[PDB]
Amino acid sequence: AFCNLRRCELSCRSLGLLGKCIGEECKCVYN
């Protein structure tokens, strides 16, 4: 249904990016 946004945000935090749920998939952006 929908991705795990809190876990996804913490995954991108480790890379210095922001995490977002996009079509049942976790993705990061620079910002």
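Each residue's number is its place along the chain shown, starting with 1.
Including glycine, each Cβ sits where the backbone N, Cα and C put it.
Features reported for this protein in Swiss-Prot:
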type    : residues : note
MUTAGEN : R6 to A  : Small decrease in cytotoxicity towards Jurkat cells. In r-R6A-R7A; 1.74-fold decrease in cytotoxicity towards Jurkat cells; when associated with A-7
MUTAGEN : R7 to A  : In r-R6A-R7A; 1.74-fold decrease in cytotoxicity towards Jurkat cells; when associated with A-6. In GS-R7A; 2-fold decrease in cytotoxicity towards Jurkat cells; when associated with 1-G--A-1
MUTAGEN : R13 to A : 1.45-fold decrease in cell death of Jurkat cells
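Cα to Cα, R6 (mutagenesis position) and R13 (mutagenesis position) are separated by 10 Å. Rounded to the nearest whole angstrom, the C-alpha distance between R7 (mutagenesis position) and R13 (mutagenesis position) is 10. A simple way to gauge crowding: the CB of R13 (mutagenesis position) has 12 other CB atoms within 10 angstroms, across all the protein chains here.
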